[PDB]
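Colleague: My structure is below; once you've seen it, I'll send some questions.
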Amino acid sequence: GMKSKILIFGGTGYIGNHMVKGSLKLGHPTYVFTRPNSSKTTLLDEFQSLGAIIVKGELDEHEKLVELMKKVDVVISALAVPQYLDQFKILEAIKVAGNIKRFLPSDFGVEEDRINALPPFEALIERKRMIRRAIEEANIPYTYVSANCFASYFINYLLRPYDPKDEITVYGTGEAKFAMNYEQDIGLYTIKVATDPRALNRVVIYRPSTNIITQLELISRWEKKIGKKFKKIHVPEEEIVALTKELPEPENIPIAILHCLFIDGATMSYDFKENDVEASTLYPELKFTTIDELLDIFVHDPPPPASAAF
Ligand SMILES: NC(=O)c1ccc[n+]([C@@H]2O[C@H](COP(=O)([O-])OP(=O)(O)OC[C@H]3O[C@@H](n4cnc5c(N)ncnc54)[C@H](OP(=O)(O)O)[C@@H]3O)[C@@H](O)[C@H]2O)c1
């Protein structure tokens, strides 16, 4: 009834599917824009069975976007890095429609307006900021979400639980702190704040105290969980730096993220600004799945590994 109608772009995506599910679970009328040449047919069928309205089309269909924007209240973009400036197509429709109550561009990472990485990653951040400036310039109501590290994503990446190897690779010293959150919670919380007046025109950061850790600490705890000690092999920072300069694109981009995440610890290298909102504090009936709980999940039923597109 009163439920805001939510439109999600990139809904079949890695993090996008969680926003679609949390939206439906929260009883929000949910529209999912997806490409006709969709290969996520089985996932779309699932969304459909959950009550979601599927809208096939291309971002180039400006008029379709405009007429669609008119039927919804909230717009969330969970598009991949390759499609970042394409968000200007979504932005143009919103502007023409004029009725959008909240717009969440595709961030869901580190806090771009307060951290600096190597040229490769610095370039992608610059783009996100371009989007942000355009949003504020037009006075479009928004919410900037810094979700920090996708947990299942990085546990698979750093621990390779689907590989009984005796060694484990540590980037840099492994002493750098970072925060990692379960993908399911990132989705649910993003939907909550997209309608939370407390997040209107604000930067929301997902940093629950129970999800801050270093590579070494993560490894050490995984070891206790499974009762197996691993041989640690470090990759010097200087080597990671050289690679970002040598390796081509997009190969060198995740190399720059790794340095920024696990070597620089850009997800913990800053203190909260006055206007910042840390989401775990917003809802007493909700909580982020903790690291220990996450390790438990990877023991009882580990989720499959995944790689982001660059
Ligand atoms: N913080 C972290 O640890 C972390 C990790 C990974 C990603 N991220 C961030 O999360 C956001 C989304 O990442 P993601 O990996 O979830 O995205 P993704 O799964 O790679 O892609 C999202 C969706 O984009 C649509 N799409 C793909 N190619 C397209 C094209 N050429 N034109 C139009 N639409 C296209 C697809 O949907 P359809 O097939 O339905 O059209 C796809 O499912 C990004 O901003 C990314 O940087 C953060």
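In order, the residues displayed for chain A correspond to 5-314 in Swiss-Prot numbering, which applies throughout.
Using N, Cα and C of the backbone, Cβ positions are placed for all residues, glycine too.
Summarising the annotation, Swiss-Prot assigns substrate binding site to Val114, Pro258. Among the sequence features in Swiss-Prot, the mutagenesis site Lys132 to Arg is noted as follows: Reduced activity. Per Swiss-Prot, active site, proton donor/acceptor is recorded for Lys132, and the stated evidence type is experimental evidence. Here the residue is the original one, while Swiss-Prot reports the published mutagenesis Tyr157 to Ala or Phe with the comment Reduced activity. Experimental mutagenesis is annotated in Swiss-Prot for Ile261 to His, with the remark: Loss of activity. One entry in Swiss-Prot concerns the mutagenesis experiment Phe314 to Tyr. Its note says: Normal activity. According to Swiss-Prot, the mutagenesis experiment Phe314 to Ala carries this note: Reduced activity.
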Colleague: From the Cα of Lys132 (mutagenesis position) across to the Cα of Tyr157 (mutagenesis position), what is the distance in angstrom?
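Modeller: A Cα-Cα distance of 22 Å.
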Colleague: Please identify, from the recorded positions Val114, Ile261, the residue with the sparsest Cβ neighbourhood, meaning fewest other Cβ atoms within 10 angstroms.
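Modeller: So among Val114, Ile261, the recorded positions given, the one with the fewest Cβ atoms within 10 Å is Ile261.
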Colleague: Tell me, if you would, which residue among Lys132, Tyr157, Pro258, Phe314 (recorded positions) has the fewest other CB atoms within 10 Å in the structure shown?
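Modeller: With the recorded positions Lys132, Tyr157, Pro258, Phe314, fewest surrounding Cβ atoms within 10 Å: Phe314.
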Colleague: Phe314 (mutagenesis position): which of the recorded positions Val114, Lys132, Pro258, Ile261 is the nearest Cα neighbour?
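Modeller: Closest recorded candidate to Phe314 (mutagenesis position) by Cα: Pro258.
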Colleague: Do me a favour and check the Cα-Cα span between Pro258 (substrate binding site) and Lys132 (mutagenesis position); whole Å is fine.
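Modeller: Pair distance, Cα basis, whole Å: 16 Å.
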Colleague: At the level of the C-alpha atoms, what whole-angstrom distance separates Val114 (substrate binding site) and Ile261 (mutagenesis position)?
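Modeller: For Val114 (substrate binding site) versus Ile261 (mutagenesis position), the Cα atoms are 10 Å apart.
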Colleague: Taking DSSP as the reference, which of helix, strand or coil describes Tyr157 (mutagenesis position)?
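Modeller: Note: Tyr157 (mutagenesis position) is helical by DSSP.
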Colleague: Quick one: pull the CA-CA distance for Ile261 (mutagenesis position) versus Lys132 (mutagenesis position), whole Å only.
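Modeller: Answer for this pair: 15 Å between alpha carbons.
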Colleague: Can you tell me the three-state DSSP label for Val114 (substrate binding site)?
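Modeller: In the DSSP reduction, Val114 (substrate binding site) maps to coil.
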